[PDB]
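Notes for the one structure printed next.
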Amino acid sequence: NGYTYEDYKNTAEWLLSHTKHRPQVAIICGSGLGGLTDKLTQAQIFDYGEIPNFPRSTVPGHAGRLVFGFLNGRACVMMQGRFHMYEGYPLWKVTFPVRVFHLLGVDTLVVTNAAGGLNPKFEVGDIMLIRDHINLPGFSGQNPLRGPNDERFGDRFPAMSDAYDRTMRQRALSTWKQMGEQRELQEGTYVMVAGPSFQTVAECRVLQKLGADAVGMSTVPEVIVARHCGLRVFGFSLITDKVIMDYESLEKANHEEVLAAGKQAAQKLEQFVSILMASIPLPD
Amino acid sequence: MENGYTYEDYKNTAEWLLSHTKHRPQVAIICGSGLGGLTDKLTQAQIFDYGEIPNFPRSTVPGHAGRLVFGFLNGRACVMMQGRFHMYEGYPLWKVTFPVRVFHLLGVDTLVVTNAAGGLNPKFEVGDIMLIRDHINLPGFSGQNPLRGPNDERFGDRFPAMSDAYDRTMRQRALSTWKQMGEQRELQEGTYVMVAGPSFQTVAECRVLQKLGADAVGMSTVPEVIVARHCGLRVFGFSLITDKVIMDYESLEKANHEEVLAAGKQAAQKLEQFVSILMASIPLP
Amino acid sequence: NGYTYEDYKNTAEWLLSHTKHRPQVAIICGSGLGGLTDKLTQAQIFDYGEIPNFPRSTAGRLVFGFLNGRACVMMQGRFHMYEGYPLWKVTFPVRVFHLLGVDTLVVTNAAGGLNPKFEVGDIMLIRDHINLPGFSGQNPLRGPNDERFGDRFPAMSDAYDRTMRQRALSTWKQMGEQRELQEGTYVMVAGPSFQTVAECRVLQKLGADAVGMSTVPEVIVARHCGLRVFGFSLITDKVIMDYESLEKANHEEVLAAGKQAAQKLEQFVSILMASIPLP
Ligand SMILES: Nc1nc(F)nc2c1ncn2[C@H]1C[C@H](O)[C@@H](CO)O1
Ligand SMILES: Nc1nc(F)nc2c1ncn2[C@H]1C[C@H](O)[C@@H](CO)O1
Ligand SMILES: Nc1nc(F)nc2c1ncn2[C@H]1C[C@H](O)[C@@H](CO)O1
Ligand SMILES: Nc1nc(F)nc2c1ncn2[C@H]1C[C@H](O)[C@@H](CO)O1
């Protein structure tokens, strides 16, 4: 780490005194999903470069930004452009915003990401309800909680066996049935690899053997610190391509480029997340 | 893993301890969480707080400031470590394992490691003692190994074997002593997997750990063993099974009433006295 | 962290302006496999400390010359993660090689055999890898990315060139070797300590045929560059995968049949210089 408690406190206070908005729900937008910010109403934008203590972008493109607003009526703060480990950011920098949300008064975090499908059943365009995760950087020392614990946020050894709220998963599955979509809402485990290189077949086969249903390079760090803080969490992976799980099928690659989330697939997810704002319990 | 210790640092600490106690230990014992009461069983003891031992890894003042206790346990010359350092607290593994090299230079030829651990093996129940037969070093697979950096042939080889980390003679004698103690529970035996922590495992993760063949999980010990064997120390150890980790979502919902408590003060005491009794099975130098 | 695009380019040009050699192929020889440098004609030697921005080997040199009709740059005494080196130093030469004009990289290493079939002395055509360190964050591509080198998210499914594997096999049959050319997956572990039986068993279960502490970082950045890659593991020992055959110890002497065995792999890399495509 390198952030004092006061640092987080100072940022949350700064935001609070520059917006009349008071979010209950924070939403991290994954790659190709930033258009969720367009669905906010009465929106107020802050560029990261404007918010004190916020990690500076070293990356191509605009810095990314924090959008306060209402989403189907819900007080939300929305994150467009997350920090990734593969870009050389320490997890304590990646996850900083989650702690600020907590101090902002947020009690719920929704996480979205794009992911390669490991599960034969999954097809490009599917949305996966995240049931559970496998944190490989975590096993080996790369866990955002590393260092002295601050009891003002949470415990030394927080549980993650229950990180994906039972109630919101039951309600997502329920709300999805009224939507009348062609494909059922998938559910499974997100495995986080550090990237940025992509899997070899051999590696794709381990990830499969480890029970992971979909792979990507983000999210878990955030979820973990959310649960440390006692935030309610749920989330979705957009399956942007099927990873090749053998050499036979490796040769059979033809009219191919692992494209970003089909703009229509992204838009389906964005509007599902929006509609689910109806189903989060109110703080009260 | 950027080792800020010269050989002369280790030697300076070792020699400092050697000129402030008359004790000359053969055996080092690392006390796991909740097992520190082992030190009370030492006779003719002497205490050094980490704070007064040059080059010893420094804290930011939490509740438990650890210490080293020299003395005789069941007749054996011992140095005993109460309060270990953990990776998850932010310490580099070269700080975690610094004491093991000091012990070598003290003249120790045997390291015993104790810890508390989650039970992965269905057969294990809360309060069990597991003889560590082997380990799986997940941090080591990815660069986080305490031997990372140059090798110093004055400690050991570049590429030390870990096939035989947990001494065979002592494992047979552990299992032997236990049988004639006449205990209600069988002495368990299996593989300890190190995960870096500090967050606990999800169900999915707990499953991988099972599939990897691990019988118990914790966040320590493996670093210390590895640098012990690099020095040629005899190693043996135990995990006290503190809780059983949930390994299916079905039993996750049913997880209602409770939390992962510390080592039940009774079961710890049982281990602590088994360790004392096993002092008479360690070979002489 | 570490090296900018200029730095690579300055190193490349220094070498270009300090040798008449213009190499097409680069060969990173592993442990005990550097005798291949003696077979180089017109050989021109550079110690690493001599070269701008190079990592200082703290017995490491760069050798240019012709092997079996091919302009080569040879690396004797590679960098290892266990030695304390960060992966961006480990893989620094691979990009210089690219800016030198090299289009093929051949990698050799010493490995422990996880596949029961494998015997000491076997050569393994590396067909694929498992980068265990890379899962957790130790990946040489981590950090800012320059597109003059390659993509942000490069593929590694075809890291080991289809054509050269077919030609390795083809030459091997032509060589009339009694022992078959093994082929499989190399898992990179960080080291330096060797595997426990428990750990060997997970590596086996993971699908790895051979284990070592190098190579993968180089292959990854080479492919990020668009270099053609093929490589070999010499099986120096069968890794103990149970406790029964841990008791059983032997007429110990892993070493000196490893000369005939390392020679075989060296002479095979030589032969294969004729099978690498031209630019
Ligand atoms: N097989 C795969 N592995 C990983 F790690 N990511 C994959 C992927 N396939 C697609 N993706 C998408 C998801 C991320 O948004 C983006 C990387 O940040 O690429
Ligand atoms: N499921 C579990 N996973 C891990 F890593 N550790 C567990 C655990 N259950 C109990 N413990 C014990 C080990 C230490 O004594 C203490 C803190 O690491 O808690
Ligand atoms: N002095 C030299 N100059 C050049 F241009 N090539 C040399 C050489 N000595 C050996 N060779 C090798 C490389 C050519 O591919 C090959 C001739 O086609 O022989
Ligand atoms: N059983 C084994 N396990 C691991 F990890 N590596 C092994 C090995 N046998 C040989 N090696 C490789 C790696 C060293 O860098 C190199 C020593 O020269 O040989």
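Using the numbering of Swiss-Prot, the residues shown for chain A are 3-286, in order.
Just so you know, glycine gets a Cβ as well, placed from its N, Cα and C.
These features come from Swiss-Prot:
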type	residues	note
BINDING	A:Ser33, A:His64, A:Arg84, A:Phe85, A:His86, A:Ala116, A:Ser220	phosphate binding site
MUTAGEN	A:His64 to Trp	Reduces catalytic activity towards inosine
MUTAGEN	A:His257 to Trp	Reduces catalytic activity towards inosine
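Everything Swiss-Prot records as a feature, shown here on the structure.
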| residue | record | DSSP (3 states) |
| --- | --- | --- |
| A:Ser33 | phosphate binding site | coil |
| A:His64 | mutagenesis position | coil |
| A:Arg84 | phosphate binding site | coil |
| A:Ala116 | phosphate binding site | strand |
| A:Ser220 | phosphate binding site | coil |
| A:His257 | mutagenesis position | coil |
Q: Please list, in sequence order, those recorded positions from A:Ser33, A:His64, A:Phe85 with the Cβ less than 6 Å from ligand 1.
A: A:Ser33
Q.
Looking only at A:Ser33, A:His64, A:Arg84, A:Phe85, A:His86, A:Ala116, A:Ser220, which the record lists for phosphate, tell me the maximum pairwise CA distance in angstrom.
A. 20
Q) Hey, what's the Cβ neighbour count for A:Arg84 (phosphate binding site) at 10 Å? A) 22
Q) So which of the binding-site residues is most packed in, judged by how many other Cβ atoms lie within 10 Å of its Cβ, out of A:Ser33, A:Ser220? A) A:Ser220
Q: Would you find the one among the recorded positions A:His64, A:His86, A:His257 whose Cβ has the most company, meaning other Cβ atoms within 10 Å?
A: A:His86
Q | Which of A:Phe85, A:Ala116, the listed binding-site residues, has fewest other Cβ atoms within 10 Å | A | A:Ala116
**Q.** Rounded Cα separation (Å) that holds between A:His86 (phosphate binding site) and A:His257 (mutagenesis position)
**A.** 29
